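Worksheet: one structure, shown below.
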Number of protein chains: 4
Amino acid sequence: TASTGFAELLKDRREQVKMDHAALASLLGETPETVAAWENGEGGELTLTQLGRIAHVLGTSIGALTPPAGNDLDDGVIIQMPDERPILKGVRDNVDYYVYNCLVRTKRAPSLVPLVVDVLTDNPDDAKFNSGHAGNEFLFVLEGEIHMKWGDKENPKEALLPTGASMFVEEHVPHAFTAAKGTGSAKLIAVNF
Amino acid sequence: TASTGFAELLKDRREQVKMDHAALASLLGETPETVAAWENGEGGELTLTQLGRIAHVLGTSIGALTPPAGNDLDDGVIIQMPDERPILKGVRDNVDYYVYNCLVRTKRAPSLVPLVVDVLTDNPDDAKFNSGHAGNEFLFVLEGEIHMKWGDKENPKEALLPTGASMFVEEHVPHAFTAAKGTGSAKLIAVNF
Amino acid sequence: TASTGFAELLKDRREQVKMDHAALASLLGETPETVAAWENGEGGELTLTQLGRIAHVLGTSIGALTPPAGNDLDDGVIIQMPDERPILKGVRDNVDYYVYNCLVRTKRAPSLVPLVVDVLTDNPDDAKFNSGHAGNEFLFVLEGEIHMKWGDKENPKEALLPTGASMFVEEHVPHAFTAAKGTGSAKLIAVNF
Amino acid sequence: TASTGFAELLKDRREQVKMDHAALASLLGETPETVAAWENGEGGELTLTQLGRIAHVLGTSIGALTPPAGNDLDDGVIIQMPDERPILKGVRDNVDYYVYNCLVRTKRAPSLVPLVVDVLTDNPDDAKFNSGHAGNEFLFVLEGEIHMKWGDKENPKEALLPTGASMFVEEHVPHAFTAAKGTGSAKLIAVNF
Ligand SMILES: C[C@H](O)CP(=O)(O)O
Ligand SMILES: C[C@H](O)CP(=O)(O)O
Ligand SMILES: C[C@H](O)CP(=O)(O)O
Ligand SMILES: C[C@H](O)CP(=O)(O)O
Ligand SMILES: [Fe+2]
Ligand SMILES: [Fe+2]
Ligand SMILES: [Fe+2]
Ligand SMILES: [Fe+2]
């Protein structure tokens, strides 16, 4: 219930900064009746920009006025069966680099992005980097032998990791993988949290 | 930029969750082309409810997809002049209870809500109990004697604060004020944070 | 440098709450010279209880006065080779239940505890529970077929998960596993974050 | 309890990281028996440095192993009477610059540091610039006219605040005060949070 959430959250914030329907409606160029309406979940039709302005007026953020992602835990758990896991071909300049067998996700923890990654190429030098991403990542070499390279794309550090190897990659640090030269392909689990 | 922020964030999350315009538009029932537009700034007219399903599909929250409150500081600062304060006369049980002189606030501190409160009632017995509120609040008796009350509405704790008294009230703790009986009126600084 | 950290942090906090060496030394029953000394890293010999009292006086916590766990990232990464991963037999009432092949850890993120867990028993009913633990957990069925059971130890929910299954277990929720009846043994990856 | 807390936390972490007294005592070079004692409350005499290696072995921080600041509230509250404030006369360049009348503080809000500051100097030109400080600070001109300055020490921003002015200074922003030139003295409420 986006509207319901907004309705409860708007009300709170308004009172929080000591404003009555009238005070607020003014700053927004709206009628007190309207504001009062919104506090009823009748705001569902508001646009992103308006919500943007309402936040500004209330000196806070759209996030602060919208509700939590929600809960989807089955008494505290979510299960994803193997066959029903999303696949996503990944091409770096039309070069099939990875394949993403997306694992179980949850609104109770969106920062969590589990992945079984299929390393397609095995050309260490034809390895394409990523600028690094937000949140840390946990890696476990599933199959084959991954040839990891992190740091500066111009001259990065590196280590070929045998199956069984586990690695941590701090947030925002650039990295790239491929199999050991000539080995063909490899597999690893990638956990972004 | 309420959209611009949304644009780079939708992009961020889309990639984070290993998806493409093509795949995302699908779960939403939109044009693969349409998403692309959103990711380019054309999201401005998206309704609240509409934002709700999107953040859901990306198993995240609208907050996570909208930008932070802007930065409204003048080189990390902001002033408010005395004749510039918003005034809100409070009413509990149809009684000229308080008067809220709203002090400086910053988008960089949504939770900071500084107030000068003029306590108009001087009859403790007639005091009205808010239900408590979120966020801790620091108080300072500006003038007069503040007759305070906190805890349970029926059998509450009492405290007589002389001018200069300073107090802290934890978040969620219910409370009420008045000027000590007969003293007429009191004043105090109330900082919610 | 525990002492160095404390030395810098104590200094900050002291000034923060407006106290001079003398003011502080008093409340602690120490000499100003001593306090001044500590601010030099000469506090290394302080005991847990004393640090406990110093914190109290400064109205803060030992944590707030001690330094961050430190950094061990090799330019942003840590690698653990398969053979060098800690093993830990786990017996529930002398019943070899699990085996813990601990993966790469890091001071930059202690909440992260990666584990390859060897499910030894395969008696669903002889399954022993855990009261649930702090932080969420990500699970991936490595080998065999795990027989998961979560919730109330008296009557929990359950699902036998085929290899490839991935599950999320919210913090503090009780859980237990074993292989599918008769299958012998199973393996899964456990990520606590 | 500075130990009691440490005891249950060491226990917590030990288990969290999949270890036993036997294994932990090893990396520390202690008696498997010794750890057990720690886990039972006998940790009181552990030196700071000693705490440093322990938290290290458990790849975590001393903070994570020590308990939170206690709770010092009277049913979620605490008062401070005017003749009860700690007084600290400030000195910058050997000048009776400020005077700090320390208001109420709570262990439940380590960062809340409320102050009544008596500004003794009235020569802007003689003002001394702190280097900025952590945590945002809300100010209120109690009496007089506060001649303010913020930004760079050489070419700073100036602002003349009349009694009643309210201002916010972001964390890390350098600044200085005095009473407007010739006015003799000013007073203001400074709330660090
Ligand atoms: C394995 C890699 O970490 C996956 P990427 O972040 O490059 O998408
Ligand atoms: C003074 C009071 O603390 C302000 P209220 O909480 O009633 O809004
Ligand atoms: C697999 C389980 O999650 C490991 P436990 O938390 O019971 O130690
Ligand atoms: C008033 C000032 O803001 C207090 P200082 O930062 O100098 O400690
Ligand atoms: Fe990655
Ligand atoms: Fe209040
Ligand atoms: Fe677990
Ligand atoms: Fe300051």
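We number chain A the same way Swiss-Prot does; the residues here are 6-198, in that order.
Keep in mind that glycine also has a Cβ here, set from the backbone N, Cα and C atoms.
Under the heading substrate binding site, Swiss-Prot lists A:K23, A:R97, A:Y105, A:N135, A:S136, A:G137, A:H138, A:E142. Within 10 Å of the Cβ of A:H138 (substrate binding site) there are 18 other Cβ atoms, across all protein chains. In the three-state DSSP scheme, A:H138 (substrate binding site) is classed as coil.
Around the Cβ of A:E142 (mutagenesis position), 20 further Cβ atoms fall within 10 Å across all displayed protein chains. Here Swiss-Prot flags A:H138, A:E142, A:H180 as Fe cation binding site, drawing on experimental evidence.
Residues or ranges marked as domain 'HTH cro/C1-type' by Swiss-Prot: A:15-70.
Annotation source Swiss-Prot lists domain 'Cupin type-2' at A:136-196, citing sequence analysis.
A C-beta separation below 8 Å, combined with a sequence spacing of at least six in one chain, links A:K23 (mutagenesis position) to none of the other residues. Reduced to three states, the DSSP call for A:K23 (mutagenesis position) is coil. A:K23 to A appears in Swiss-Prot as a mutagenesis experiment; the accompanying note says: Abolishes (S)-2-hydroxypropylphosphonic acid epoxidase activity.
Looking at Swiss-Prot, you'll find the mutagenesis A:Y105 to F noted as follows: Abolishes (S)-2-hydroxypropylphosphonic acid epoxidase activity. Cβ-based neighbour count (10 Å, all protein chains) for A:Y105 (mutagenesis position) stands at 20. For the recorded site, A:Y105 (mutagenesis position), the DSSP three-state label reads strand.
Under its mutagenesis annotations, Swiss-Prot gives A:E142 to A the following note: Abolishes (S)-2-hydroxypropylphosphonic acid epoxidase activity.
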Cβ-Cβ distance under 8 Å to A:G137 (substrate binding site), same chain, at least six residues away: A:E176, A:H177, A:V178, A:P179, A:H180
In the chain carrying A:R97 (substrate binding site), residues 6 or more apart in sequence that have Cβ under 8 angstroms from it: A:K133
Recorded positions near chain B, Cβ-Cβ under 8 Å, from A:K23, A:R97, A:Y105, A:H138, A:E142, A:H180: A:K23, A:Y105, A:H138
Residue among the binding-site residues A:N135, A:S136 whose Cβ has the most other Cβ atoms within 10 Å: A:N135
Alpha-carbon spacing, A:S136 (substrate binding site) to A:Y105 (mutagenesis position), which is rounded to whole Å: 18
Rounded distance in angstrom between the Cα atoms of A:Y105 (mutagenesis position) and A:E142 (mutagenesis position): 15
Listed in sequence order, residues not in A:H138, A:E142, A:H180 with Cβ within 8 Å of the centre of the Fe cation site Cβ atoms: A:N135, A:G137, A:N141, A:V174, A:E176, A:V178, A:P179, A:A195, A:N197
Maximum Cα-Cα separation in Å among residues A:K23, A:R97, A:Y105, A:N135, A:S136, A:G137, A:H138, A:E142, which the record lists as binding substrate: 53
Neighbourhood of ligand 1 - recorded positions from A:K23, A:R97, A:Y105, A:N135, A:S136, A:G137 with Cβ under 6 Å: A:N135
Three-state secondary structure, which DSSP defines for A:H180 (Fe cation binding site): strand
